[PDB]
Amino acid sequence: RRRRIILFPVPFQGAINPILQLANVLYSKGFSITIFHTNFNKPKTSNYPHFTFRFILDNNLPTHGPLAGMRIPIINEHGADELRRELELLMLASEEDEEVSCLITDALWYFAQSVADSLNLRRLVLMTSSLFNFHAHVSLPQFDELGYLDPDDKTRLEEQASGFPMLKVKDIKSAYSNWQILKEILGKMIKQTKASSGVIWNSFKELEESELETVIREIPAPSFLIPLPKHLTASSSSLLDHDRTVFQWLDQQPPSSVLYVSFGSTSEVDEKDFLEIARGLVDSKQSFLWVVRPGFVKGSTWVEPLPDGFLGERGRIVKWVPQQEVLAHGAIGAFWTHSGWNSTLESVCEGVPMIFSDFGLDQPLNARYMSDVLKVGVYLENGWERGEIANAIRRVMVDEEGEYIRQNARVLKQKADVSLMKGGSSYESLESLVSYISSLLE
Ligand SMILES: O=c1ccn([C@@H]2O[C@H](COP(=O)(O)OP(=O)(O)O)[C@@H](O)[C@H]2O)c(=O)[nH]1
């Protein structure tokens, strides 16, 4: 292959997944692929015989928990010299007829821009969160001087934000609840994304059409929107063993009778709220498949606080599944999600309507957009209460009053499918991306 692309993900599941989906999309278009990766949380290299892996940067920190994410600031602050040596030696060791076209990194690797610059290597960024999230980010000054960033101030919560009517004030509070902490790294990510040679968004035009103008205005480099879950699932980059019972169980369930439930990799709840969630599921009387990661419940290894047989025959709790493949199964009627972007987009691409909870960061923004703009789910935006949970589940899955949500999800899946076909917005965006990358050396 004449042209090689180097991709460098952040080593967590929700960041590895889109990068390796993109790597496959680019390999399909004729590029050779080198993955730079930490030894930490490395994927199964034997699932990618067509890729070359080069392990870097970590050849005392915990492997799990919120402290695991400390690797990202540390590598941003201390990895430049090593990344440069690794990039330069690969650039030098290339075949006579081969050329390294560009580096693609997670936007969170803001340190890679100066490194790539110093080698005259173009860097493109893969955004793993939405255009709407970015639009909210760049509106933070206007939020600030309206005081919305004031955790000890608790007013106008249910009001729409002025100048940003798609959001409520509480959404902004929740999303930027750690602002004073994160404003530094957030600012660096945005700066070095704007300074990049191109931004790839895991999205599609018909999903976030209200946001395109913002990214054209705010980012000089070209933007490309590609809905990676419509190209392929992320099953090959799973860091955990998929549960081997769920599909046999799903085959025993009537169509659209199952609520899939997963609250995310790092989310955490009190025992009180955990039990209230369980009560709401039982009260809904719907069948459910619930992925609970060990540690989800404060103070318990897994799901100890659940009483024996409390979930009855209608429910299953597992630790890990191939999520997009589950969402594609005919038994699934709805998805109760924490509103992480991969999960939300997977559900959209499989046409599954959603019930939304959130645990901060971009999740409240995703829930608000999907529930109020697209109207493909119900946002539980006032905590955990068994009656409200049961009503939301049933509205999406059973009630005739929720038909519009179910139909809106079906229509949006069809729009994603159309965007991939020749002539569609995603197809042409990918065509532009391939031509752009191919042009970078001339
Ligand atoms: O049992 C599970 C739970 C999650 N996922 C995948 O893990 C990723 C989770 O990313 P997301 O952005 O939704 O949220 P996070 O867990 O990073 O907060 C998605 O690709 C899911 O399909 C999976 O394959 N199986």
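Going from the start of the chain as shown, residues are counted 1 onward.
Technique stated in the header: X-ray crystallography, 1.7 Å.
Even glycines carry a Cβ here, placed using N, Cα and C.
Noted in Swiss-Prot for the protein shown:
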- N17, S265, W320, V321, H338, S339, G340, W341, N342, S343, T344, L345, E346: UDP binding site (BINDING)
- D106: active site, charge relay (ACT_SITE)
- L108 to I (Swiss-Prot position 126): Reduces catalytic efficiency 780-fold for stevioside (MUTAGEN)
- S129 to A (Swiss-Prot position 147): Reduces catalytic efficiency 173-fold for stevioside (MUTAGEN)
- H137 to R (Swiss-Prot position 155): Reduces catalytic efficiency 29-fold for stevioside (MUTAGEN)
- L186 to I (Swiss-Prot position 204): Reduces catalytic efficiency 2.6-fold for stevioside (MUTAGEN)
- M189 to F (Swiss-Prot position 207): Reduces catalytic efficiency 3.6-fold for stevioside (MUTAGEN)
- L361 to I (Swiss-Prot position 379): Reduces catalytic efficiency 2.5-fold for stevioside (MUTAGEN)
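Structural mapping of features recorded in Swiss-Prot.
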residue	record	DSSP (3 states)
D106	active site, charge relay	strand
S129	mutagenesis position	coil
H137	mutagenesis position	helix
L186	mutagenesis position	helix
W320	UDP binding site	coil
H338	UDP binding site	coil
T344	UDP binding site	helix
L361	mutagenesis position	coil
Exercise. Sorry to bug you, but what's the C-alpha spacing from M189 (mutagenesis position) to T344 (UDP binding site), rounded to the closest Å?
Key: 23
Practice problem: With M189 (mutagenesis position) as the reference Cα, tell me which of the recorded positions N17, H338, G340, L361 is the closest one. | Solution: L361
Quiz item: Taking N59 and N60 as the residues either side of an unmodelled run of 8, what is the Cα-Cα distance to the nearest Å?
Solution: 13
Exercise. Taking ligand 1 as the reference, state which of the recorded positions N17, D106, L108, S129, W320, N342 have a Cβ closer than 6 Å to one of its atoms.
Key: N17, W320, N342
Quiz item: Which whole-number value in Å describes the distance between the Cα atoms of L108 (mutagenesis position) and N17 (UDP binding site)?
Solution: 15
Practice problem: Could you state the whole-number distance in Å separating the C-alpha atoms of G340 (UDP binding site) and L186 (mutagenesis position)? | Solution: 18
Practice problem: Determine, from DSSP, whether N17 (UDP binding site) sits in helix, strand or coil. | Solution: helix
Practice problem: Out of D106, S129, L186, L361, give those recorded positions positioned within 10 angstroms of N342 (UDP binding site), comparing C-alpha atoms, in sequence order. | Solution: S129
Exercise. For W320 (UDP binding site) and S129 (mutagenesis position), determine the Cα separation and express it in whole Å.
Key: 22
Quiz prompt | For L186 (mutagenesis position), the number of other Cβ atoms found within 10 Å of its own Cβ | solution = 17
